[PDB]
Structure formats: C-alpha cells, structure tokens
Amino acid sequence: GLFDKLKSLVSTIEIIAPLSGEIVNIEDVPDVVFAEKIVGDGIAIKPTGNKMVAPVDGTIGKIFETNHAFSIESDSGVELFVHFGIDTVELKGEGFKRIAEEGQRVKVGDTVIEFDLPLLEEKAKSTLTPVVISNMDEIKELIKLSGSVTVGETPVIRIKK
Amino acid sequence: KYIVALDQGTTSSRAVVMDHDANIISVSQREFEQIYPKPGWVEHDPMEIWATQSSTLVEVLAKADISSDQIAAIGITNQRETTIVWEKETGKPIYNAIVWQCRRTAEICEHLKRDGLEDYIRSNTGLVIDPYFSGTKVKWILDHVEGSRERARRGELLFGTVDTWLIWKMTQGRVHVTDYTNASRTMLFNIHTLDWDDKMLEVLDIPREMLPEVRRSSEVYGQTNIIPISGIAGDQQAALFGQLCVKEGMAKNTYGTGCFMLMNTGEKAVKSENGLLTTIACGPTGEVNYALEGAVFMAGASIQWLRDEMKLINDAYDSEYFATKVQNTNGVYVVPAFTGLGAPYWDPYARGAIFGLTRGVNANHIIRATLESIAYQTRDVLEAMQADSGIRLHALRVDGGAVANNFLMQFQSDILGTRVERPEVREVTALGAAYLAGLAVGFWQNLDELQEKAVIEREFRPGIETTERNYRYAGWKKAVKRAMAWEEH
Amino acid sequence: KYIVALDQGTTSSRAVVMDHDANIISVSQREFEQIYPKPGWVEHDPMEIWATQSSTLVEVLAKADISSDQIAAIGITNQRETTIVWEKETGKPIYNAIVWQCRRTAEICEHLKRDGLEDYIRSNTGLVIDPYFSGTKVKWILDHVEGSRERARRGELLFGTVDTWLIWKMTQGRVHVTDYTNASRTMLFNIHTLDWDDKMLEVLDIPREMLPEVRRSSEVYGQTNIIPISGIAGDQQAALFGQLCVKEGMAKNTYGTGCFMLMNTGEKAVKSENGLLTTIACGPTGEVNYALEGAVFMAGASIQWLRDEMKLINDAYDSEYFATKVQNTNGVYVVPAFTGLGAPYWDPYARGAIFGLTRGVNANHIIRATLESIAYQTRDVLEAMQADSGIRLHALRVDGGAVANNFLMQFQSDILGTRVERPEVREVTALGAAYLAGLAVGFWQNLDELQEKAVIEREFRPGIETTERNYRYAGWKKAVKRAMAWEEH
Amino acid sequence: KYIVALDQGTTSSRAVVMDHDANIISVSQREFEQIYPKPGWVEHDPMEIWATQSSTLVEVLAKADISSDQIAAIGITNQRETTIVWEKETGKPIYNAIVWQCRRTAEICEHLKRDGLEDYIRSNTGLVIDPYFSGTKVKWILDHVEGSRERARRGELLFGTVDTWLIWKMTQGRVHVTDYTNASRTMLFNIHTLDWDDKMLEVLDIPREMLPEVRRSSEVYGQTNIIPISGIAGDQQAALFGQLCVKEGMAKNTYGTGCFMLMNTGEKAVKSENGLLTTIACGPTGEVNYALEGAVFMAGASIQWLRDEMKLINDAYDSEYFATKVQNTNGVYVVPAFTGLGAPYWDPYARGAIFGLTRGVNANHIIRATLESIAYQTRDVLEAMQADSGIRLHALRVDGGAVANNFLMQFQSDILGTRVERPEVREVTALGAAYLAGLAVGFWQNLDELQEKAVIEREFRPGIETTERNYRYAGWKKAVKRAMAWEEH
C-alpha cells in the first residue's frame, strides 16, 4: 500500500530532515572532505526509507546526473548539499529515480529523489547521507540535533544568521 | 637600480627587469623551435637558445631605457637536464641540445639497469635511471660524433646544461660554471659529497675535463659586458625559491611545459620509496638544502599541442572556454605521455593516448580531458609526496603559466580535495633567480625584506563536485595503465 | 516504366528511381538524427526514419515527374538489426528504434552466455551472442515499458526491424512482413528450419504474436498507394545481390557506416571458427542461399565523427587531401571501437582509442590513421573469411560511399596485398533491392539481363609500399588489444 | 487543457504546447534547407516546410503524451511574404516557395515604378515597391510555368503565403484562408477597404480565383484531425501581440532571421515619410489595428552565415565569446546586405560587403562587426520610427533568438543611447499566436488574464561607451553607402 494521495498530519532557520534514520556525526563519515568539514559542515544520516526530500523551502540548485545527490538554496540565504552515501557516482544511476527538476521551486518535504535502499546497502560503500551547509562563511552559528529523524518532519540543524 | 633575471625555458626565452622590492618593471619573451627528428625524440638548437636569450636581454632594457650602469646583478634560470657539448675555441656545438624530454637514451638506460647500477645512482644522486637526465645524453653525443672522446681529454670540447652554456657565451669563454641545483640533475654529480661522482663518470665514459666548476647558486661567478652574474638555479628550484618556500616541508607545484612539485626538506636528504626524486634546492641564503621532487613532462605543453599540431583551439587560453562548455569529458581520458611518462611511473616506453571514445564525443570533450590530465598527474605526484614526507598538505601553493586558467585550478582543488592558493605574480621562476642574484650583490641581504610580496590573489576550495574525485581519478589510473609500455625494445 | 528502390540507412534515407537496364534516373538522400542517450548507446526515432524515407519517395518521382502509373514495383533495402516495437492501432512506437550499433543489451547478453546458450544460438541462427542483434534489444524494450508483455499476448504491439516498420506504414497497417535475410539477423529465427526459433523466443520472453510473417526477398507482399512492394532485403545482403555475387565463393565488401564483407556459400550453411557469421542471402532468383559475414561497426561513420564532432575536416571528402599530406601516421593508431568492436573480436566492452601520440603528431596524422583503420579492419575480417572458406581472394570487389576515396582504396590494396576492383555505380545497395523487385514483377525475369552493368571503373593494385603491410598491420593488432574491454561490467 | 502554437520560420519549424497562463510545457524545432538557385535568389521547398511543421506538431504532444482531446485550439505563426502556388486536386506546388528575402522580381518591380504605380501601392497597401512582397513573386511563377494563367481562371491552382498553405494541408483542402496581417503583406490587398485591391490584381495579371478568403486573426477557421484552428498571424505581428503591445505607440523589435521593429498605431494608418511600412497588426481582441514597420532582412541569419558557410564559429552562441575578445572591430564594417538591403533603404541591388580591412584585422574583428551590424540596422529603423511617429522611445522592448547574446544587447543600448528591456520568454512569436487562438475559443477571453507573464528578465542601460555611439554609427553609414547598388540592371 502507499499513502501519497492521502492527507497528512502537518503541524531562526531549521533544516528539516531530507530523509529518515539516525543522525550520525559527520566526522564519522568515512570520506575526509565530509569527516573534516572541507566541503561544508552539518550532519550525516544512516538512511532507513526510500525518498530524499527538499530539506528547506527553496530552489533546487543542481542534481548530479547519476542522481545520488542534490543542491538546494533556501529563501533565507542558505545553501545545503545532500549526498546519499560515499563514492556513489560509481553506481552510474543504479538505485535512483530522479523526481524533481534541476532548477525547481520546492517547499519542505517535497520529494526530489527516490531510492532503492536494499540495492544501495549491498552495493554502495557507505549509505551515510551528508547534509551540509556549503555556504558556511555566511552563517554565524550552527546547532546540530541528534537521534531519530523522519523525512520531511524532524529538524536536523538550526542555523542563525 | 635593477636586477635582471634571465629565464630560459623549454619553449621560450624570457628576460625580466626588476626594481628594488620585486616590481616587474619590464619583460621579454621570445619563442624558438622544438625539433623532433624521430618520434620519441626532442631537440633544440643551442644557437637558437642563445639567439633568443641574448635578444631578450637587449629588449627589456631598451624597452625601459636602461643599460649596465643601473643593473646591480644578473640571475639565471634555465630548463634543467638538457645536455650541450660544444667547442671551446669556436663556440659551436658538436650537436643540438638534446632536451630533458627526449627519450633516445633509453637503450643506454636499460644497460645501466642490467648491470645493477640502480641502487648506486639512486642513493648517490637521488635520481632514477631514466632518459630524462643528462648523464646518458652526453654519452650518446660522445658515442655518435667522430672526434668526441679524444678531443675530450685533449680538452677541446665542453659539456653544459643551459645555465653553463649561457654564461660561457656571456663571458666570451672566460668562466665555465654550474651551480649545485643544476648539477644535481645530471646523474654525474654526487649529492652527498657535493662533487662530480666518478663511478658514474667511469660508467658513461665521460672525461672529467668536460665538466664545469660546480658552484653555489648565490655567488658572483664572473662579469659580462651585457654586469656581474651572481645567481644561477634550475628553473623549478628557482620557482621554489621565488615562492620563498626555503624551510622544511614547504612546497610548490609549477605548471609550465611540465608540472614539477617540490618540497624543501632542510639539510636532510630523504630517500623516496614512492617514485620521487631527491634533489638539491636553495636555503634562505642560497645554500644547499635538499628537496623531494615529482616531475611530470607534459602539462602546458599538452595545451600547446591542441593549439599548434592539433589546431583544435587558436589560443591556449581558449581551452578554458571550450572545456567548460561540456560539464564532463563523457568517459574520455587523454594520457599525455608524449615523451614517456616519468612522473611516479618512470617507463620511457609509454606514448600518448586518448581512451574511451564514443560516437558523440566532440572536440570540447577532448580539450577538457587534456586539461584534466594536468590535474590527475599533479595528484599522482602529490600523494607520492605525502606518502614520502609523512606530511599532508592542506593547501597547494601553485605557479606557472597554466594557473591563469580558473577551470584547471578549481578542477585541481576538487580532484585533490585540498585548497589551491594562487599568487598574483604567477611566473615566479624569474624571481627566485633575481633573489639569488640580489642577495649575492648586497642588493637585498635576505629574504625577509621580500616576505611582503607573496600575496595570494585567489584561493580555490573544493566545491561539491569534490565528492566524485575518486571515481574520476580511478578512471585515469586505468587509462595510464594502458598507455604504458607502447614502444618496443 | 521504372523500378523504385527505397534504401533506408543508419544515417540517411535514400530513394532512387531506376529505368529498364539499371540507369539511375533519379535519387534522393535525406539525413536524420542519431540519438545518443548514454555513451555506449545509439538510437533513432522511428518517426524520423519514416518522415525522411516517405519524403524521399515523394522527392525522386517529382524530380523526374513520375507517379504510380509508371512504376512497376518497389524494392526495400534497410539497415539491419535495429528493433522497433509499436502500436498496432495508432502507429506509434512504445520506444525509439534501438540501433544495431547500440550496446545497452550487453547485460542480457552476458546472462545468455552464463546459461550456456552460446552453442545453441551459434548453431541455429549462425550468429554470435552480441548486443548487435535484435533478440536482446526487444527483451530490453519489453522489460522497460509498463504495458509490454501483456499488451503483447493481447496483440496490441508489434515487433519490427526497419523493413517491416516501413511496409506497415506504407500499407496503412495491412501487411506485416519480413523477408528471410532480415529475419536471419534477429537471433529469434532458426536458419535451418527457416521459421522463428522458439527456444530463443522462450529465453527472451518474447510473445510469438509480435513477430512478422517471414517471407521471400522476391515476392509481391502487398500494394501501397505510394504500387506493389515486391523486393525486401537487409542492406548488405542487397549489396551482395547488386554486385551480382549470387554464386559459391562470390564476395563483396561494402564501405558504408560500417564495413560488411560477405561471401555467398550456395545452399550450404558453413560453420565459422574464426569469428564470423553465418547468415542468409539471396540466390539468382531471390531464393535462400547462405553467406559468411564479417561486420565492422565503424568505417564511414569514423570519417563522419572527424567532420561533425571533432570538426577536424568540413567535408568527409577532405579526408583524402589531408591524409595524403603526411606519408604516414607517425606511429599513431586510431582504433574506432565507438560502440564496441564486433568484427572478429565481438567484445561489447571496448570503446574507441588513439594510440602512440607524440609531440609532433598533427591533425593530418589523426585523419590518415582514421582512414587507415578502415583498411585494417577489412583485413581482420578478410583473413577470417579466407581461413573459413578455404578460398584465397585474388581481388576484392568493393562498394559503398567510402570507395570514392582513392587513398583508402589504394592503402587497402597495399595492406591486403591483393587488387581492389571498384565498380562505377558505387552505391549498389539500392540496386540489389531493385533487382529483387523487378524480378518478382516480371520487369526483368533474371540476372543475366543485368550482367552488362557491372563495369569496373578502376582496379587498384599493390604498389611497392605493400612490402611494409605486415609491419603496419602488427601495430594495429597491438592497438586493438589495448582498446578492448575498457567498460566495466 | 492546452493550446498548441505552430510557428513556421524562415529557417525552421517550431510547434509549442502551452498550458493555461502561458507555461511552455513542450517545444519542437526542426530545420529545413535554404535553396539558393542564383546568387540574389532564395527559395524553400513547400513540401519540406510541410514535412517539418507536421512532424513538429506530432513531436510536442508525444513528448508530453497529449493528443486532440486536451487541446483547446491551434494558432499559427508564419514567415510572411513567401509566395506559394499549388495544385488544388493533388496538393503539389507548381514551384518552390519563393522567399521574402529573394530578389528575383526586381525587374518586375522596376516596371511598376516606371509606370507610376508607386504612389498607388504606397497609399493603398502601406507598402513600398520592392522584391520583398508576394505581389510580384506570384506574377513571376505565373509568367514562368506553362499552364499557369489559364489553369488559374479554370481554378486548378491556388496562391498562398505560409499560413494558408499550412491550413490547406491541415484541413485536407477544405478551408483556404488568410488572416488580415498576412494579407497586408502581399501588395494585392487594400489596407483601407480591407479586401483584395483589384487595380493591383489587374497590373500583375493575377486571377482573383487564386486568392484566399481573408479573415480575422482570431476566429475559428476550420477544424483539423491533428482540433479547431482559431488563430493566424504573420510572425512579427504575433510577436507584437505576444509582447502585449496592442495599444498606441507600443513597440517591439524582434531579432530573428531579420530584425523587425513594429509600433502599434491604433485604428489609424500613419503615412511613413522616412522609409518605413504601414502594415496591419492585432488589437486587444484580435481586431485590425495598424502598425508602423521597419524590416531588416539579415540579423540572426548573418550569425548563421559565420557558422555554416564561413565556418568561423561552430555555435551561433560562440560569437559572443569571440566578439568580446577584441574591444573593437579595428575600423572594420560588415554590411549584411546578402539579399539587398531593404530596411529604410529599400534598393534590391546591394549585396553584402566587409570594409576597412587591414593586415592585422583577425577573425574576431569580423565576428564582432557582424554582430555590430545588427545593432546599427536596428538604429537605422528606430530613428526612422521616431521621426515618423513623433514619439521618442525610452526603452526598447526586444525579443527573438539573438537577444540571448549579452554583448549585442548591451552594444545595442550603447549605440542607441536608450535602455533595452529583455523579457525571459524570449521567443514570443509562438505566444502571440497562442493568445490569438485561446481568445477565439474562450480558453482565455482576454489579454488582461495574461499581463502578469511579461516579466523583464534584464534591462540593459547605456554604459560609458555610449559616448562614442555617433562616431561608430557614422562609420556604418559610410559603409552602407558603398554596399548599395552593386548588382547591375
């Protein structure tokens, strides 16, 4: 069964969880540009269910052509980068159906990419998904949350500007 | 007053006039032919190297109306390794300059290995048995011309890399001198004893009568009525000095004809075990320090091949425009092993190759792959550098003609996953030779009077595309493994 | 009266009007896009294949003011293998034509081998498990669209190679027919039983409801208000008929997009053991003969890549001028495996490559090496042909667009060390399909009324340069061994 | 639901699918040949115009899976003036479309002047005796084919500009209709009486039997099983509607093959005395308004000549890169009078010319001068516009394929010394024809529901270089005076 045409229980910048699962420290992410804050700073997520969603209300900057990752620009002047797993361009597409469009206006919770996690756990070297602010010069304070998150629902980061 | 620097490249001759506190007051570039007799072979005519480098010297001053009176000293930077043997009386070579690039002496090199002289030449020269160095190149000139090894002991003919050929023409024959950085490169000079190694000199049947007086890189060597010649250094070793690197762990990478990455290792000679060289470089006062080195033969020269031979671009500068019109190379790899590989691979038998071609691959996919191979070669030596030194670089200070290209610099920081610090005087090879010269004449007294000038114009950081750096690099290492060992022997 | 031939190529659509005793009275060519979704992939839009091939038909007649009344019959030649699945009611494909070139079904092909179905498909189809054939291409379309294998049995969708798509559009849906030469190519049709093989049809889960009525190559199949359609043959099998080859041991090589060499082997199916195909071709009256085949995927298409993608030449014809400005390729080899190799190698994983590059290699060295790889590929299949047949050819009768190039034809006879007989009507693919059509309508009654037309315009003989043919070819076999197996799987 | 627009250009065929409130949901472009029989002559094949425009229609819907059911209406925009005469039964032209560009009827034009019919044709058609209009082009087809003026009265052959040829092919022969904007262009139609002028029809011996039913631009004309055809307008008159210009003094300039500047002048026909045209355009509900017009024949077509004939650029888009590499044209002027001048000059005898060449003028100086002549031609009509209207424009609202070029747009505002307002949907010719169609079907009811969509993406202002605008323009007016009257007569 699938509940997408079914109504949902809706209800100082917060970055809402692009996907569900446990929040994991980015320095536990086994690729040093993430582990050492090089490309940006934020958190990681050990993913548990099949979609990747717009983490803020803003425009999609770019979806990588292999579909595993995307860039978003919030209206509050923030730029996030969500990348499923590590070295995931090696898959050449396998496991990822792109849903949103390259330069599209999205509101929070809007699906942007769907994925096939059973495949992706067998094949990708790591499934940990970095969500990082790549805009980090411009933001003054970065608060990092913990524990379980649910896609489109739970807050992961609190940035102040 | 001013300092004149005489920069003599692989493909050009540059002379630049400099005032007190490094301002480029005047410059002159003059190109000369590259001679290719056989495919693996490269060659220059020593007379065209002299014709351009002398006329460049007379240009810069005239441009700025200056002559003798105002110039404190003359420094010299030069392409390293290319051997020249000439006539002492006349001033006429018994052959063309065989270039560093040239692969003809690979046959000789193979015998030196089949003997067992590799652990010797490694541990006393810091070098590797390759066609690249002058050692074998002299033997070849000797073995092929008639008079040669008898006119040799009788003393009518002289050896020289480009630093000693240019001063012997500037002082009308008077002084015949090298400096330590250039002699380190010949494979005839011991790097610990700091004098010509004579097991080498034996093995290659070179008479010791041919050789120059090896001297410091900062010392008045003679005068010319061009007036004192006080600095000499191999071009990449003067680029390291121009970067003011000069201390332990300080490094640069120069993007010229080739890419040469060097790290100063103090007054210690470190043994490489990841394919690099142990060479000599200068310290803060022009004294022998050592340095680790990775040298890749083709880099801005590949961009020159697109333009002149291949005719795909018109300006070397139009490669940035066409490379950034396609987002990727569409699986295409250019391996620029036009004169062997070298780099960490050594192997003189690889020739150039373009891999993974498809029906929709266009010219821009080739142009971008050519620029991209410059950044993949830099990563091959950089990780050999880091595994050798035990130091991880957190920025790559760069210089050379090619760093003016923003796509290449950025692509470079994405594939490395490190920052790339570009300076605003980018061709620092003629500054390290001006500094070595100013110091020996008292025009400067030392490097701290010159800290201020190193001003980083731009710093490139790894953007989000750095996440694919190991997928793209793995493709290059497959491509390289197929260009290798093409030529038979 | 006249015969109209409808030649539908990989890259173009040609219709030619012919009078009694083969005079080309009128012709029309119309190009269409080549679609490349992924790198290894090739694709056409069936509607552009129909748009051009219909407008070409309406061109030729108008040019010569002719319509229906004067035309005895219509023959059809077509690019072989490219699968099309469309809608029976509407006349709308559920996907683009996946071309013969396209390599996407290599994954499927690998499973058919890991089962053990290679000795089966070899011995009952005469073919080889490759992405090249339509068998696997249909499975892919089926497996990827939604409705597919249920609309299949329910009979709403139809399979077709280009011969059956064009007639189903010409007879408004009425007749759905193949001929024997085109069906031999699909890997779904038994070549001994002469009907669809149903172990194959099982294995690839294709419903037998999709398939056309396989018929003779010379038979009225239906009428169109374009009037009878009486000849059908795969383009290379109609080139063999146009050459009037038709008897045991008679062969030709066509230089079109690819190079296809075929030898008629009578009413015997010979088993290849040197990498070739056993296919079906016509006899003197349009009946099933067999033929040996070597098919190399890139030949005039490589010359097309120099011109459109690579921009090195402007006219395909200017490749002769620039190729004969350099005397040799200076060690350079172009391996044109843009969509795998195939040829005698099969291996879908090789991509294109240019080897042995040096600093003085220029654009003309690349252009000449590209033309030279067409002659080295022809030699790879020709000696596989000779080792298979047990017959040595003492001349190579050739045809195609590329034989207009004298450098290539001559270089071809030097590397082969055999004569190369060129005819003066060079594009004989649309004559074999006109002959098959004239015969079935009584316009001709038989081939002997057409012997006279084969007039060899030029015969190329091996000049003194044939003495290096095995040094140059050995270089190619080294180059091919390095382009192989590039793509991972 | 959706509106389909069928845009048929001089060089291409475009069909675009549009939802409610103008979103481009899908688009299709398809190029076709330009035929040049003699030098001054231009020509198209009506069958290729139909072949591409029909296949484009079947593309857009398939791309977006849509067919008949969802489409409210079909609007039509077309290149104006090009005459077509075909066969009523068959649907076959007695000749190729003679294009608006084509100069063959200059001989006829010269007789119409030597009579004294210039004050007549000026004051009743708003036009000027030129080869540009269809009037003389029909006479030429008639006078050259055999049957012609007897099959004419007998009614077997029909006249048509591209709007009426496309609908006669869409309604299988049923409706034969023009709209007012397209008929205004033929020089056979009175602009005050709003019916075919029959002193003209006399003079050019055209039978009134050939002519279409002239109708409104917003009216259902017939249905097609493509379903109602409700909008028709000449492409530049639908660009003016797409810009929502529609009121007195509202203007635009479109940069397509040529540059056409038009200003709506209400329900008044203004007499030009500075070389312009008085034409018909639409009002807010699709009714006859008048408009002033300046038409220059070459603009994006010149950029197309650099690319295809001249081969200097590869992409029309690379002209911006190469034009902004030189800072000026180094005295060079390109006068693009490839098919006469026209513009304010009229004179069919001028051909193209490049002036003021020097030894150091390079390809970029030519490329930049070509782009610059587009902005100098726009200034020639703009000041003719301002001197005619008595209104000074304080911004130039622009559209077309060429406005994507920032150098041209900026250079345009510097030479004009006015702002240049660019919109973000730049190809508004297919929107004016969608609006005319939506309105007549009730899909929209009127223009105010569409104000919101005109959103200026960028406004170009005159930078400091506008200070030399009259020095640079004076050079152009010298260049134009020398290209004039080249061809003899």
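Numbering, chain C: per Swiss-Prot, residues 5-230, 238-500 in sequence.
Method on record in the header is X-ray crystallography, 2.6 Å.
Every residue, even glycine, has its Cβ placed from backbone N, Cα and C.
Marked as sn-glycerol 3-phosphate binding site by Swiss-Prot on the basis of experimental evidence: C:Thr14, C:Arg84, C:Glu85, C:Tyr136, C:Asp246. In three-state terms derived from DSSP, C:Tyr136 (sn-glycerol 3-phosphate binding site) belongs to neither a helical nor a strand segment and is classed as coil. The C-beta environment of C:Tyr136 (sn-glycerol 3-phosphate binding site), restricted to residues of the same chain at least 6 apart in sequence and closer than 8 Å, consists of C:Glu85, C:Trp104, C:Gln105, C:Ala306, C:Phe308, C:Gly353.
Positions annotated as ADP binding site by Swiss-Prot: C:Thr14, C:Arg18, C:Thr268, C:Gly311, C:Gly412, C:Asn416. Sequence-distant contacts of C:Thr268 (ADP binding site), defined by Cβ-Cβ distance under 8 angstroms and a gap of at least six in the same chain, are C:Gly13, C:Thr14, C:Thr15, C:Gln83, C:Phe308, C:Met309, C:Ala310, C:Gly311, C:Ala312.
Positions annotated as ATP binding site by Swiss-Prot, on the basis of a large-scale study or a structure entry: C:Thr14, C:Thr15, C:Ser16, C:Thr268, C:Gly311, C:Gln315, C:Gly412.
Listed in Swiss-Prot is the mutagenesis experiment C:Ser59 to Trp, annotated as follows: Abolishes inhibition of GK by FBP via disruption of the dimer-tetramer assembly reaction. Inhibition by EIIA-Glc is unchanged compared to wild type. The activity of this mutant is significantly higher than wild-type, and the Michaelis constants are increased slightly compared to wild-type. For C:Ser59 (mutagenesis position), the same-chain residues lying six or more positions away in sequence with a CB closer than 8 A to its CB are C:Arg34. Classification of C:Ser59 (mutagenesis position) by DSSP places it within a helix.
Record note (Swiss-Prot), mutagenesis C:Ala66 to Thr: Although it completely abolishes FBP regulation and disrupts dimer-tetramer equilibrium, the crystal structure is essentially identical to the symmetric tetramer found in the FBP-bound form of the enzyme. The unchanged residue is displayed. Summarising the environment of C:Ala66 (mutagenesis position), the number of other Cβ atoms within 10 Å of its Cβ, over all protein chains shown, is 16.
Around C:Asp246 (sn-glycerol 3-phosphate binding site), the C-beta neighbours below 8 angstroms that are at least 6 residues distant in the chain are C:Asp11, C:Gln12, C:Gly13, C:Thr81, C:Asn82, C:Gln83, C:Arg84, C:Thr265, C:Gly267, C:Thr440. Swiss-Prot lists C:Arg84, C:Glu85, C:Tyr136, C:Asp246, C:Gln247 with the feature glycerol binding site.
DSSP assigns C:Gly305 (mutagenesis position) to a strand. Annotation for C:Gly305 (mutagenesis position): same-chain Cβ neighbours under 8 Å, separated by at least 6 residues, are C:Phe271, C:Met272, C:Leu273, C:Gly286, C:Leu287, C:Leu288, C:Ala354, C:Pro355, C:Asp391, C:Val392, C:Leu393, C:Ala395, C:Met396. Where Swiss-Prot documents C:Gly305 to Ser as a mutagenesis experiment, the accompanying text is: In glpK22; abolishes glucose control of glycerol utilization.
Secondary structure from DSSP puts C:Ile475 (mutagenesis position) in a helix. Within 10 Å of the C-beta atom of C:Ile475 (mutagenesis position) sit 7 other C-beta atoms, taking all shown protein chains into account. Swiss-Prot gives this note for the published mutagenesis C:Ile475 to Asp: It decreases Vmax to about 10% of the wild-type value and the affinity for substrate is increased about two- to fourfold. This mutation decreases the catalytic activity in a manner that is analogous to that obtained upon EIIA-Glc binding. It increases the affinity for FBP about fivefold.
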Cβ contacts of C:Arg18 (ADP binding site) (under 8 Å, same chain, 6 or more positions away):
C:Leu10, C:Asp11, C:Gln12, C:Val31, C:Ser32, C:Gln33, C:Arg34, C:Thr60, C:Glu438, C:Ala441
Separation of alpha carbons, C:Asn416 (ADP binding site) and C:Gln315 (ATP binding site) (Å):
14
In the chain carrying C:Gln247 (glycerol binding site), residues 6 or more apart in sequence that have Cβ under 8 angstroms from it
C:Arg84, C:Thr265, C:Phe271, C:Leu273, C:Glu304, C:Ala306, C:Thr440
At a CB cut-off of under 8 A, do any of the recorded positions C:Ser16, C:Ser59, C:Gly305, C:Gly311 come close to chain D? List them or say none.
C:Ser59
Restricting to the record's ATP-binding residues (C:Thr14, C:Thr15, C:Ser16, C:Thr268, C:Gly311, C:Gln315, C:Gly412), give me the longest CA-CA distance in Å as a whole number.
13
Same-chain shell around sn-glycerol 3-phosphate excluding C:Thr14, C:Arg84, C:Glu85, C:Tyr136, C:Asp246, C-beta within 8 angstroms of the CB centroid, reads C:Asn82, C:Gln83, C:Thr86, C:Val103, C:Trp104, C:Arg189, C:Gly245, C:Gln247
C:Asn416 (ADP binding site) and C:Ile475 (mutagenesis position), compared by Cα position, are separated in whole Å by 20
Sequence gap of 6 or more, Cβ distance under 8 Å: name the residues on the same chain that satisfy this around C:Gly412 (ADP binding site), in order along the sequence.
C:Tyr266, C:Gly267, C:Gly311, C:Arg437, C:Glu438
Beyond C:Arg84, C:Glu85, C:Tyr136, C:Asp246, C:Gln247, what residues of that chain have CB atoms within 8 A of the centre of the glycerol site's CB atoms?
C:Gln83, C:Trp104, C:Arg189, C:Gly245, C:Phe271, C:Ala306
Under a criterion of Cβ-Cβ distance under 8 Å and sequence separation of at least 6, what residues of the same chain contact C:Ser16 (ATP binding site)?
C:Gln33, C:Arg34, C:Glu35, C:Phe36, C:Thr56
The largest Cα to Cα distance in Å among the residues C:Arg84, C:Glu85, C:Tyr136, C:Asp246, C:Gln247, listed in the record as binding glycerol, is 15
Measuring Cα to Cα, how many Å separate C:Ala66 (mutagenesis position) from C:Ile475 (mutagenesis position)?
50
A 10 Å Cβ contact count, applied to the binding-site residues C:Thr14, C:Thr15, C:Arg84, C:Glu85, C:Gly311: which residue has the minimum?
C:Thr15
C-beta crowding around C:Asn416 (ADP binding site), within 10 angstroms:
22
